[PDB]
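Engineer: This structure is in structure tokens; I'll ask about it shortly.
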Amino acid sequence: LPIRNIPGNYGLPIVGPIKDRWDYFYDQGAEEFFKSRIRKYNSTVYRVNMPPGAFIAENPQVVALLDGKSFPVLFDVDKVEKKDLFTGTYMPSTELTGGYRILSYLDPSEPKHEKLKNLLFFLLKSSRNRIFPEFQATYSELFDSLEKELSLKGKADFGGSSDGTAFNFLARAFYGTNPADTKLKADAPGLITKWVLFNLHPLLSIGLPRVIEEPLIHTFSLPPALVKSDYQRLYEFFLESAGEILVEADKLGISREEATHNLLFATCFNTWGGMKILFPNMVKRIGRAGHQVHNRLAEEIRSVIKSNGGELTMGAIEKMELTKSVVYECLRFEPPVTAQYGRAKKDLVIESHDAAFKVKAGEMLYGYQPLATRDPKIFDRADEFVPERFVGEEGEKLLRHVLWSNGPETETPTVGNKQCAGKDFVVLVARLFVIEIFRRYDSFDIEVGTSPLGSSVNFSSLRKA
Ligand code: HEM
């Protein structure tokens, strides 16, 4: 390929980054922010300023990688450093996380990265026999509540009940603990939401006027002191509930305190936060796919479960071709976590589709994942939600281009990489979610809005089997 100069610029000091931030949040929105510049520069690789800049991030300057050929450099731990960039060009105060740099912020070259990631692998494996029954019990109660609410109101707010369900499910599956039996009671979703906001506010908009938002959430960090007491309630829950897991932390040579802050983070931030975005998005996209698709899913799911003597098992799920494909298509079409960063460790030559580009050691690389996973040079019908996309031998080959987990779907998270520790768990619970819906309902209708993190979604009809 021809070597091209990386197009784009960072504009004026102070003023450049602020105007780019306004485009990003207000005047364009993330997707059009990136696409308008792809068009202008005639390039899927270019220089751009990223939020938050201001007083929160020291340096907003990045090289953006916006196609599925260039983007995977962000996975290569010999090319990029992945230290302290889980949230991008700033890092939330460690006062938010017990004074520890949590696993998500650690480069694989750090010894505690290996230890802590092994801890989470153990958490997931040891939970294996609890996931099915706890999912089916907690989500059954959720759909019961949504039916109740639909009968009362003519619509049922999915997110408003599902956030509690997801936390209860995780507490029961991971720690064999019902939060209703503890001091947390039903307060966890509110506590976690505030704490996550204190971490992520510089990257988020709530729809308030920019005159209010800019000074209040985009310029300076919210003080961690204001969420410390909330965080302490969560910590005491994890400390008291995670006994069996803490035994393994002891064996791995991790302090009880460090282990507990890490379990809190993986459970509340990575898992529950991830599910908070993913599940409503799934309900939205599957809802939009239409009743013929719903009927095909119901037919497949019910037939397979019947073939399996009414027992839902991992092997039965493997028979559910359309179900597996629809889950992968949700993750392709709308990756729940869209921003991945990496700092070049050495001089690199990054190949796009039609040119190569040279980046210097120390440059911050950034990828907006939906542009890599909806890349029309990789996927046909790239901007269409295609339920059956991954069905069959040929469809399955395309999984190497599904990147939700911060690596190819065909690859395995390891202590040597920064791929999502919960990769297999997420795909499993997403499948269980679709299964639970269509074993109960023939089809459904939705009403939808936006949310700081993804979508808000109401059911307006739930057609029982
Ligand atoms: C739908 C839910 C989830 C989504 C969308 C998601 C997505 C991601 C993404 C995109 C990253 C890469 C972060 C980066 O370096 O930019 C990541 C990392 C990580 N995730 Fe997940 N995740 C989810 C669930 C989980 C679960 C269930 C676990 C349970 C252990 C988990 C644990 C982690 C950990 C520990 C890392 C850092 C890995 C490392 O340091 O090597 N996540 N996740």
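Numbers in chain A track Swiss-Prot; the residues on display, in order, are 52-516.
Looking at the header, which is where the method is noted, we find X-ray crystallography, 1.8 Å.
Cβ atoms here come from the backbone N, Cα and C positions, even for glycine.
Residues or ranges marked as heme b binding site in Swiss-Prot (evidence: experimental evidence): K133, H164, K168, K469, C471. Here Swiss-Prot flags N321, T389 as (13S)-hydroperoxy-(9Z,11E)-octadecadienoate binding site. Under the heading (13S)-hydroperoxy-(9Z,11E,15Z)-octadecatrienoate binding site, Swiss-Prot lists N321, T389, citing a large-scale study or a structure entry as support. Quoted from Swiss-Prot, the note attached to the mutagenesis of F137 to L states: Impairs allene oxide synthase (AOS) activity, but confers some hydroperoxide lyase (HPL) activity. Confers strong hydroperoxide lyase (HPL) activity; when associated with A-155. What Swiss-Prot says about the mutagenesis result for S155 to A is this: Confers strong HPL activity; when associated with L-137. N321 to Q appears in Swiss-Prot as a mutagenesis experiment; the accompanying note says: Abolished allene oxide synthase activity.
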Engineer: Rounded to a whole number, how many Å is the Cα of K168 (heme b binding site) away from the Cα of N321 (mutagenesis position)?
Structural biologist: 13
Engineer: With an 8 Å cut-off on Cβ distance to the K133, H164, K168, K469, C471 Cβ center, who else from the chain surrounds the heme b site?
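Structural biologist: Going along the sequence, the neighbours come out as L154, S155, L157, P159, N457, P464, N468, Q470, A472.
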Engineer: Tell me the Cβ neighbour count for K168 (heme b binding site), meaning other Cβ atoms within 10 Å of its Cβ, over all protein chains shown.
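Structural biologist: Around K168 (heme b binding site), other Cβ atoms within 10 Å: 23.
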Engineer: Through the lens of DSSP with three states only, how would you label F137 (mutagenesis position)?
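Structural biologist: The residue in question, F137 (mutagenesis position), is coil (DSSP, three-state).
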Engineer: Looking only at C-alpha atoms, tell me how far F137 (mutagenesis position) is from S155 (mutagenesis position), rounded to the nearest Å.
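Structural biologist: Spelling it out, the Cα of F137 (mutagenesis position) and the Cα of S155 (mutagenesis position) are 6 Å apart.
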Engineer: Taking only the recorded positions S155, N321, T389, which one has a CA atom nearest to the CA atom of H164 (heme b binding site)?
Structural biologist: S155
Engineer: Could you check which of these binding-site residues, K133, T389, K469, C471, sit within 10 Å of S155 (mutagenesis position), going Cα to Cα?
Structural biologist: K133, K469, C471
Engineer: Identify, among the binding-site residues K133, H164, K469, the residue whose Cβ has the fewest other Cβ atoms within 10 Å in this structure.
Structural biologist: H164
